[PDB]
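Participant: Structure in structure tokens, see below.
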Amino acid sequence: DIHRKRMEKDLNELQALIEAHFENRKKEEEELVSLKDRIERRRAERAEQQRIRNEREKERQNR
Amino acid sequence: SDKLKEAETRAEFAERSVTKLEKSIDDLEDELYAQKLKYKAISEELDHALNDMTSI
């Protein structure tokens, strides 16, 4: 009886397997979207720092 | 005195830039290290599964 009860709980864990998958999949999708927005963030940051270094150069010759 | 003031202004600008870039580097550094920690974890675990293939 304890063994049959044990068998059923394993079955519970078995289907739970997919439930363990869900949190990992949401975390994966969060990493997805964060990296995708980091793409344009990096590009805009590169443009901004190029402008900043341009201002640095003009102030350099200005002194 | 005027020239000294202009040069001091430019130097302070540059130094604040230094500090801000250092902080940005810090944040990026921590994120990259954590990324590689979890990368090596998932790689080792894929290898462990392959070890499972060997046990089978």
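Sequence positions for chain B are given in Swiss-Prot numbering; the residues included correspond to 229-284, in order.
Note that Cβ sites are derived from N, Cα and C of the backbone, with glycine treated the same way.
Got these off Swiss-Prot a minute ago, pasting:
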type    : residues        : note
MUTAGEN : B:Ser283 to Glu : Increased formation of actin stress fibers
MUTAGEN : B:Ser283 to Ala : Loss of phosphorylation and decreased formation of actin stress fibers
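Help me understand the surroundings of these features in the structure.
Facilitator: Under the DSSP three-state reduction, B:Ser283 (mutagenesis position) is assigned to helix. The local packing around B:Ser283 (mutagenesis position), expressed as other Cβ atoms within 10 Å of its Cβ over all shown chains, amounts to 5.
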